[PDB]
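Asker: One structure, as structure tokens, below. Some questions next.
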Amino acid sequence: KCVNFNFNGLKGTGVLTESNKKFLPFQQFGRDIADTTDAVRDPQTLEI
Amino acid sequence: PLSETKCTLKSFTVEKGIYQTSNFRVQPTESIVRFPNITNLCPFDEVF
Amino acid sequence: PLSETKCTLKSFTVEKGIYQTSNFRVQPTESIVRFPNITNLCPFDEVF
Amino acid sequence: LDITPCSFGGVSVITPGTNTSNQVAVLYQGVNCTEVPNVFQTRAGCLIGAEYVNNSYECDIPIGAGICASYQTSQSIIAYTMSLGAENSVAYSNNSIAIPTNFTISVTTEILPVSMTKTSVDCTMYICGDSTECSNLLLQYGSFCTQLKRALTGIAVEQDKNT
Amino acid sequence: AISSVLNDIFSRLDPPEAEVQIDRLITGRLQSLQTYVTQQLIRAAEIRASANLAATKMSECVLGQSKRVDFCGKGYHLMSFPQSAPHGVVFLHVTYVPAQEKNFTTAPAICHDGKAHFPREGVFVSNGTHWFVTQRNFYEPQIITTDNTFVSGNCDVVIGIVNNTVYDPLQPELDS
Amino acid sequence: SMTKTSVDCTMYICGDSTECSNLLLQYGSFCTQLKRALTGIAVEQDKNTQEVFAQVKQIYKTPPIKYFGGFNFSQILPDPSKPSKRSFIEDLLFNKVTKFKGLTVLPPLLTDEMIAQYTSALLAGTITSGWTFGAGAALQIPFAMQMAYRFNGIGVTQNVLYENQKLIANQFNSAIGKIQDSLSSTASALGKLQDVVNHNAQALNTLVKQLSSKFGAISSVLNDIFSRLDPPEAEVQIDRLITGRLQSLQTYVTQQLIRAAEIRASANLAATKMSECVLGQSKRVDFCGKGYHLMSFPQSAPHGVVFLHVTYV
Amino acid sequence: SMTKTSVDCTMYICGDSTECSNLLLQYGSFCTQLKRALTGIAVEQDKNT
């Protein structure tokens, strides 16, 4: 669903789907080729 | 005006041709100071 | 210098051709500190 | 005392492909190699990493001022002058002629590009990354990107005109 | 500026202080768009002049036979066959190139009876024994007749003329 | 062709300053994209020399008997007794047509000896083979037969050639010597080559004199801003100077690119005129000269070509 | 051909402001180059006729 985002200051606008990549346990967020926010782990639950 | 072509071309020798040097404009001489007319006055004589 | 071609072109495969990477410049080694000479003095011996 | 800046210039790398070999040839362009610190001095600059020869062949990688380079044969990078083709003169007299007795029919390809990829860049999403505070000061700059939208439409109306 | 993300500028700084970092991201991204569209319009001009060259190659090489040299291929142009391609046209140019040649002797005119005989079509060639007429692009010898030649002046004014007879075909036809 | 130039963002923008190169990385890759366009016009002018001069690869040579029917071709041919391989017209062509801020001038691929060796090979194929060496292998055709076909392309019969062979060759050799008297005296006849070298020279000195301007700063010297001022209050003066020096650098790459578009249209007009006026007979009207075109003789020039178009008037 | 045009550096940038004209001198001779490009256009429009 197109909603607003607020993840410890990392704001954005888009939808949320299930990621299929491997991720790091210390990782807060990832970056794409444009070096912007594209993948956010939840601070409580841990869904990337 | 022959020396005006030397200053804008950065050269002490001016060849044959048509050259633009500066722009002419008529300078202002007077200044018209305008104010609205004395009407819609307020009754200051009721206390004075 | 083969890895300098990869560092500028941002690619791990270099095709056949001529590529410019960086520029050579001789670094400064010493530092010349200059001052005027011991002429034009002041008569400080008249009070000291 | 005459102030001269010390010796500087561009550095280029003459190399073949990585699937073939890995040798390089460093060219100090505009720099003589007596002032830099198996070597050859050209007019563009002294070349480090190439074996200069006297014969000239068909090369692939140009350097400058007639000097060219290629990767030949136990293999290294060599450098030579650019060959202008094989010299074969034609004789001449006042009473002789040369008539062709046969021909050949060949097909030579010629590739000319016509169109390109039509793009379109909007002012709201490229400048502002889904930002609402960015768009309020975007109206203060007047009509920059409205003219860029007319230029990108004027390119894209010429691409199907070119077809 | 301090950051590239526009959400990090507004949600951290004062709105009098974040606005001066915002216009550095506005004019910085507009200048990168301005050097893109000027490089686009420069590339739109050279892609028009090559397409106008391709439309000239579509009109002269494909729709007919062009008499130009090194325009519809290297050599004498015969025909062309265009092929489709992404963002361009690939042309298959059929050309006429001579391969094998042979040296002969030549002369500009023939002195038959005091008058000079100039060749109408072709050039005068010889194999050392007799004189023949062939063209300039291929070898096909023909006998020198009055139909293949035309008279122009005497033999004293031209340079390089040799003495030979011209076969008049009306002369054996009176007794045959 | 034009003058190949290359400029770096390390020395032109930063006048030996370590803090200037550290603030250049915050702006991204502005000087990387203009570096790719400057080598794009560097290989374009090298391709323009190969499209005009290098039409054929077979180098031809002249016979030592210089007799082509009373035709004096010693002026357009290069002298082998001279150490420089230049012609008698081309000695006057190269004579009439005449730093540390990171600006460099690249030399071209084909030198002046290699251009004139390509020019003399195309000139020797014009007089010994005519129109056949631009369409495959060269053939041995005499000079009397080459004027018979070139008269036949404009509908002129061959009777005026041999009956007036002394009058045609005296008219050609007097007109060739009238070219050498006009080129040695009138220096303004080569003005189409002169605006190529003067616009490249006036683009270079405006890159130097824009460094003296401040672009809204209090000083144009990078040492005076860093050594005197407080370093958060000095860096806003660096961003005024690094933007004004980049916009003049973005000015210079954009005026050179439309000049590269103008020099590509003239070299394509030159390579058309190298293939139609030199390699054959052109049937166009007012393309290879005003009137009926017969033949042409190209000559070498600084950043250009010189065409000697003969006309039938 | 096209319509030949010219622009003034002092009048188009500064709308009769004396404090705007002396602040253009810190930018240098940059606005002369936009003036010299358009005057070079107006020569070759007469050449195309």
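Note that chain F is numbered according to Swiss-Prot, with residues 730-827, 854-1068 shown in order.
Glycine too: its Cβ is placed from the backbone N, Cα and C atoms.
Copying in the features that Swiss-Prot gives for the protein in this structure:
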- F:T859 to N: In strain: Lambda/C.37 (VARIANT)
- F:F888 to L: In strain: Eta/B.1.525 (VARIANT)
- F:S982 to A: In strain: Alpha/B.1.1.7 (VARIANT)
- F:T1027 to I: In strain: Gamma/P.1 (VARIANT)
Asker: Using a Cβ cut-off under 8 Å and a sequence separation of 6 or more, which residues in the same chain sit near F:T859 (variant position)?
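Answerer: Same-chain residues close to F:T859 (variant position) (Cβ under 8 Å, separated by 6 or more) are F:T734, F:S735, F:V736.
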Asker: Let me know how many other Cβ atoms fall within 10 Å of the Cβ of F:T1027 (variant position).
Answerer: 18
Asker: Could you round the CA separation between F:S982 (variant position) and F:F888 (variant position) to a whole angstrom and send it over?
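Answerer: A Cα-Cα distance of 69 Å.
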Asker: If you measure F:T1027 (variant position) to F:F888 (variant position) at Cα, how many Å is it?
Answerer: 16
Asker: Please determine which of the variant positions listed here (F:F888, F:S982) has the lowest count of neighbouring CB atoms within 10 Å.
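Answerer: Per-residue Cβ counts within 10 Å for the variant positions F:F888, F:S982 bottom out at F:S982.
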Asker: What variant positions from F:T859, F:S982, F:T1027 have a chain D Cβ less than 8 Å from their own Cβ?
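Answerer: In terms of proximity to chain D, the variant positions that count are F:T859, given in sequence order.
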